[PDB]
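Structure first, commentary second.
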Amino acid sequence: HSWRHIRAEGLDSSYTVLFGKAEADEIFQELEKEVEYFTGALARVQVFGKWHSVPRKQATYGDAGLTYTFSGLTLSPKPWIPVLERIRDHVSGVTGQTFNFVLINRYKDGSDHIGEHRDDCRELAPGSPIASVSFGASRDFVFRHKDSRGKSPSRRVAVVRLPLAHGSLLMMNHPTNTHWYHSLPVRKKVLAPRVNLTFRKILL
DNA sequence: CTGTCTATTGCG
DNA sequence: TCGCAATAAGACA
């Protein structure tokens with residue numbers, strides 16, 4: 001519980017390394033063995049009026065009844081499995097927060113990526129934190145303020161950039177997700193896979 | 001009626 | 001290799 005605090009205007013997150021190399025390797029191995037990713041029609045989204053396969057693999061796990069929707073795609077959560085419960089329980093232990101849902105994004109290499117968005121779901125519990133736990137290759141994670149994007153922005157607030165390491169936890173606390181977009185940009189020189197888990201408190 | 005704010009490619 | 005600008009339109013609300 002030594003945390004790096006990430007502060008900017010309307011930005012309140014914190015970052016720590018939860019697990020040492022050997023433990024994070026074991027957890028990564030088990031994630032690779034056990035996680036089942038969506039394919040085909042459940043891996044296409046619509047943005048700007050055009051449909052695309054997502055440039056990564058995704059999976060959702062959580063309590064019965066929950067659903068998760070973004071960009072024209074609805075995902076239903078698979079029942080919890082031991083490796084995800086273990087990570088969930090550790091994260092809750094260390095933060096005092098609870099979660100009933102996890103979105104998993106796997107980036108096979110640096111060309112897999114995710115575009116800019118806020119985690120402002122309707123189904124998301126108002127004011128609840130999001131716990132982002134990473135395994136595998138380090139990848140750069142980028143926060144941009146809502147008012148600073150476009151050719152002429154309302155304001156020019158500085159972008160915030162963090163490398164997210166193997167075994168790390170990034171807590172995204174209110175009001176981070178009302179004011180800041182985030183993304184995981186392409187990093188061509190990264191050749192190895194990364195699995196990210198974002199634990200959330202969803203409304204049934 | 002008003003009026004929307006979102007994955008890839010094409011530059012530089 | 002990288003980050004930014006440009007990118008439908010109609011079914012909502």
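All residue numbers here begin at 1 and follow the chain in the order shown.
Just so it is clear, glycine is given a Cβ too, placed from its N, Cα and C backbone atoms.
Per Swiss-Prot, these features apply:
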MUTAGEN   A:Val47 to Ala (Swiss-Prot position 101)  Decreases activity toward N1-methyladenine adduct in ssDNA. Has no effect on lesion repair in dsDNA
BINDING   A:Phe48, A:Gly49, A:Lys50, A:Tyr68, A:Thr69, A:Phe70, A:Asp120  substrate binding site
MUTAGEN   A:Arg56 to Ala (Swiss-Prot position 110)  Loss of activity toward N1-methyladenine adduct in either ssDNA or dsDNA
MUTAGEN   A:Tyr68 to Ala (Swiss-Prot position 122)  Decreases activity toward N1-methyladenine adduct in either ssDNA or dsDNA
MUTAGEN   A:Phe70 to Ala (Swiss-Prot position 124)  Loss of activity toward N1-methyladenine adduct in either ssDNA or dsDNA
MUTAGEN   A:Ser71 to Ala (Swiss-Prot position 125)  Strong decrease of activity toward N1-methyladenine adduct in ssDNA. Has no effect on lesion repair in dsDNA
BINDING   A:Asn105, A:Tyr107, A:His117, A:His182, A:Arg194, A:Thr198, A:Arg200  2-oxoglutarate binding site
BINDING   A:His117, A:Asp119, A:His182  Fe cation binding site
MUTAGEN   A:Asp119 to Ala (Swiss-Prot position 173)  Loss of activity associated with decreased rDNA transcription
MUTAGEN   A:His182 to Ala (Swiss-Prot position 236)  Decreases activity
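The shortest Cα-Cα distance between A:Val47 (mutagenesis position) and any of the recorded positions A:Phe70, A:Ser71, A:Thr198, A:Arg200 is the one to A:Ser71. The recorded positions recorded for this entry are A:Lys50, A:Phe70, A:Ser71, and the Cα of A:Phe70 lies nearest to that of A:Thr198 (2-oxoglutarate binding site).
Measuring Cα to Cα from A:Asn105 (2-oxoglutarate binding site), the recorded positions that fall within 10 Å are A:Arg56, out of A:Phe48, A:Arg56, A:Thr69. Taking Cβ-Cβ distances under 8 Å and a sequence separation of 6 or more, A:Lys50 (substrate binding site) has no neighbours in its chain.
Within the set of binding-site residues A:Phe48, A:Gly49, A:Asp120, the entry lying nearest in space to A:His182 (mutagenesis position) is A:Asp120 (CA atoms).
Nearest to A:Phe48 (substrate binding site) in space, judged by Cα atoms and limited to the binding-site residues A:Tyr107, A:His117, A:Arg200, is A:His117. For the pair A:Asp120 (substrate binding site) and A:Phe70 (mutagenesis position), the C-alpha distance works out to 10 angstrom. Candidate binding-site residues: A:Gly49, A:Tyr107, A:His117, A:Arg194, A:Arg200. Nearest to A:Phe70 (mutagenesis position) by Cα distance: A:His117. Across the structure, A:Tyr107 (2-oxoglutarate binding site) and A:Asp119 (mutagenesis position) are spaced 19 Å apart at their Cα atoms.
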